[PDB]
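> Below you'll find the structure I mean.
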Amino acid sequence: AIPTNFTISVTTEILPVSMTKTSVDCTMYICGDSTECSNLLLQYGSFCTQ
Amino acid sequence: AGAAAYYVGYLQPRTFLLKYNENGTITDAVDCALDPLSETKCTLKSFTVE
Ligand SMILES: *[C@@H]1O[C@H](CO)[C@@H](O)[C@H](O)[C@H]1NC(C)=O
């Protein structure tokens, strides 16, 4: 079976390229605005540096 | 009177990043919350920023 005609088909495909960049502040997330809590968070500072 | 001078400053609650050298003497420090550069040094736990 040999074709005797043709069609020019345009297909659309979508690909995600990136996602929303995000940043997090340990101090104001965990220890919202209290100094007493933020002092206790210093010993865990390494974790946030991760 | 003699020829002596003195200076008075007031301590405040601050976070500091101190550097202990090989012989165990504090050779340098960074005042966290002094300026944005020292703030980044405080956040990244280093005395240099790339
Ligand atoms: C540290 O102490 C050793 C001797 O114990 C000395 O040779 C060296 O010069 C000292 N280095 C600094 C930076 O103080």
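Chain A is numbered as in Swiss-Prot; the shown residues are, in order, 713-762.
Even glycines carry a Cβ here, placed using N, Cα and C.
Per Swiss-Prot, natural variant A:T716 to I is noted as: In strain: Alpha/B.1.1.7.
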> Helix, strand or coil: which one is A:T716 (variant position) in, per DSSP?
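SS state of A:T716 (variant position) = coil.
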> Mind giving me a neighbour count for A:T716 (variant position)? Other Cβ atoms within 10 Å of its Cβ, every protein chain shown.
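A:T716 (variant position) is surrounded by 5 other Cβ atoms within 10 Å.
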